[PDB]
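**Student:** Sharing a structure here in structure tokens format.
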Amino acid sequence: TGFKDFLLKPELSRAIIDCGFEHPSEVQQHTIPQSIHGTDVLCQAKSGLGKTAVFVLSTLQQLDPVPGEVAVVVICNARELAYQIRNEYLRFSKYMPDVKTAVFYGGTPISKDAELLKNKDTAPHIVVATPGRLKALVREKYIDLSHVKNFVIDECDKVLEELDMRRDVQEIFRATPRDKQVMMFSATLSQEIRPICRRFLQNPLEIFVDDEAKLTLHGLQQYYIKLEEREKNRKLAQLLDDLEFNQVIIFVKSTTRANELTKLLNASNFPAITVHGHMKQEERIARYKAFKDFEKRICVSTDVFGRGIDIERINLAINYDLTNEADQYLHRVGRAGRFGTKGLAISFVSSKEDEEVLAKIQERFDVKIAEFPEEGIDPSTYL
Amino acid sequence: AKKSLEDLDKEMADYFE
RNA sequence: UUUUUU
Ligand SMILES: Nc1ncnc2c1ncn2[C@@H]1O[C@H](COP(=O)(O)OP(=O)(O)O)[C@@H](O)[C@H]1O
Ligand code: BEF
Ligand SMILES: [Mg+2]
């Protein structure tokens, strides 16, 4: 039980032991002890090495619950990621009955969030949310953030470069006390986004991977296939029949291509689900749970699952459509091989920018994304 | 009638004093 | 286009 050396509450240490944790990862050893003191954190760590447990365990240790008073706020970029983060708060607050948590995102009636905020059984001390709805709660004064002591922004590089999310986050950030702890996490913190981040911190502890050659997971095998758009469907179906995967995530560049590809997969005895925008959130969550709970092994989605999503059975990520910039690619392939386990990533190169973006990925991370050999690959090399 | 990247730096400068 | 209140 290595986490007990952090000298955490007995209820925390007990919940950490029920979660199978026994040795802290390097990012948690370098961040948790000094985050407990309320020091601002600007943290960079590779995909899936446990950045969530950093700010989850840290805020839970500093938290002393005051009834009806929001003390901790966490911001992410996607609705299902917020649902995932709130579920991590639930599992580590297992033996803290006083702690109450809530998550808020679009797609649901905002009046019900207002009722949930006033109820004495559900008035949360910790709030996880997407920037849009939480701003709609601050500005209609359904929530009071005059007492926030911990402000967390997960996937901060995406939250602060997209400018509609930055406006909302800064509107939320101005309803909080200025003398609070602020923490930011991302696997990608380029030199261009860090100055923007620093305008929210005050003498922060900064953990970086500046030699970005180990932002690549060594256990992740990366290949590409140069093909034409009309050949993607038959090549993918063959890949899913030959490769031996537990669960696979397939990233597409639009919602129309997600629904049409998923429909063809189900027709060809490849049971799959799809999650994206343009869908009722009742349905987005229902399929998220169906894929998370291993009812189907294939999921087709847009970049709604590109960041943060943690499903341990994903050992195969396929870029059916490549991204526009390298940063989103690294988060995409990061969905496979969680916590330094084995994984396999394959990207389709079907046009000119797939070739320059694939060209720009390899200098950034030192990875030679080899061309997928025509004879196929050994199952042992990714199992 | 929505804020520019300009002004968002200016609001956060004003926020910290 | 993709993600983010209506
Ligand atoms: N110290 C640890 N021991 C065992 N498993 C861990 C530890 N830290 C994190 N994990 C697991 O690794 C997975 C990925 O963690 P996550 O916080 O999502 O990574 P990141 O936020 O860096 O992408 C999670 O499912 C979590 O349960
Ligand atoms: F770095 Be993890 F994929 F959020
Ligand atoms: Mg994460």
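Numbers in chain A come straight from Swiss-Prot, and the residues shown are 62-444, in order.
For all residues, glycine too, the Cβ spot is worked out from N, Cα and C.
This is the feature table in Swiss-Prot:
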type: BINDING; residues: A:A106, A:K107, A:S108, A:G109, A:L110, A:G111, A:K112, A:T113; note: ATP binding site
type: DOMAIN; residues: A:93-268; note: domain 'Helicase ATP-binding'
type: DOMAIN; residues: A:280-441; note: domain 'Helicase C-terminal'
type: MUTAGEN; residues: A:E83 to G; note: In SUB2-1; no growth at 16 and 37 degrees Celsius; when associated with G-22; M-142 and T-146
type: MUTAGEN; residues: A:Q122 to R; note: In SUB2-201; no growth at 37 degrees Celsius; when associated with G-173 and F-403
type: MUTAGEN; residues: A:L142 to M; note: In SUB2-1; no growth at 16 and 37 degrees Celsius; when associated with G-22; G-83 and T-146
type: MUTAGEN; residues: A:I146 to T; note: In SUB2-1; no growth at 16 and 37 degrees Celsius; when associated with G-22; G-83 and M-142
type: MUTAGEN; residues: A:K173 to G; note: In SUB2-201; no growth at 37 degrees Celsius; when associated with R-122 and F-403
type: MUTAGEN; residues: A:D174 to G; note: In SUB2-100; no growth at 37 degrees Celsius
type: MUTAGEN; residues: A:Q308 to R; note: In SUB2-5; no growth at 16 degrees Celsius
type: MUTAGEN; residues: A:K403 to F; note: In SUB2-201; no growth at 37 degrees Celsius; when associated with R-122 and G-173
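Describe each of these features in terms of where it is and what it packs against.
**Tutor:** DSSP gives A:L110 (ATP binding site) a coil state; it is part of no helix or strand. On its own chain, A:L110 (ATP binding site) has A:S86, A:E87, A:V88, A:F400, A:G401 as residues at least 6 apart in sequence with a Cβ closer than 8 Å to its own Cβ.
Around the Cβ of A:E83 (mutagenesis position), the number of neighbouring Cβ atoms within 10 Å comes to 10.
With a cut-off of 8 Å between CB atoms and residues at least 6 apart in sequence, the same chain places A:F67, A:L69, A:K70, A:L73, A:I97 near A:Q122 (mutagenesis position), listed in sequence order. Secondary structure at A:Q122 (mutagenesis position), as computed by DSSP, is helix.
In the shown protein chains, 23 other C-beta atoms lie within 10 A of the C-beta of A:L142 (mutagenesis position).
Cβ contacts within 10 Å of A:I146 (mutagenesis position), excluding its own Cβ and spanning all protein chains shown: 25. DSSP assigns A:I146 (mutagenesis position) to a helix in the three-state reduction.
In the three-state DSSP scheme, A:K173 (mutagenesis position) falls into the helix class. Shown in sequence order, the list is empty: the chain has no residue 6+ apart in sequence with a C-beta less than 8 angstroms from the C-beta of A:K173 (mutagenesis position).
With a 10 A radius on its CB, A:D174 (mutagenesis position) counts 21 other CB atoms from all the protein chains.
The number of other CB atoms found within 10 A of the CB of A:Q308 (mutagenesis position), across every protein chain shown, is 20. Following the DSSP three-state reduction, the secondary structure of A:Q308 (mutagenesis position) is strand.
Less than 8 angstroms from the CB of A:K403 (mutagenesis position) sit A:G280, A:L281, A:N376, A:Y443, A:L444, each of them six or more residues away in the same chain.
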**Student:** Cβ within less than 8 Å of a chain B Cβ is the test here; which of the recorded positions A:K107, A:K112, A:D174, A:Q308 meet it?
**Tutor:** none
**Student:** So if I take the binding-site residues (A:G109, A:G111, A:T113) and measure from each Cβ to the nearest atom of ligand 3, which come out below 6 Å?
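**Tutor:** From A:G109, A:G111, A:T113, counting a Cβ under 6 Å from ligand 3 as near, the near ones are A:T113.
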**Student:** Just the recorded positions from A:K107, A:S108, A:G109, A:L142, A:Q308, A:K403 whose C-beta lies under 6 Å from any atom of ligand 2, please, or none if there are none.
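**Tutor:** Checking each Cβ against ligand 2, the ones under 6 Å are A:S108, A:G109.
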**Student:** Hey, for the ATP site built from A:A106, A:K107, A:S108, A:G109, A:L110, A:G111, A:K112, A:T113, who else sits with CB inside 8 A of the CB center?
**Tutor:** A:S86, A:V88, A:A248, A:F400
**Student:** For A:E83 (mutagenesis position), just give me the three-state DSSP call.
**Tutor:** coil
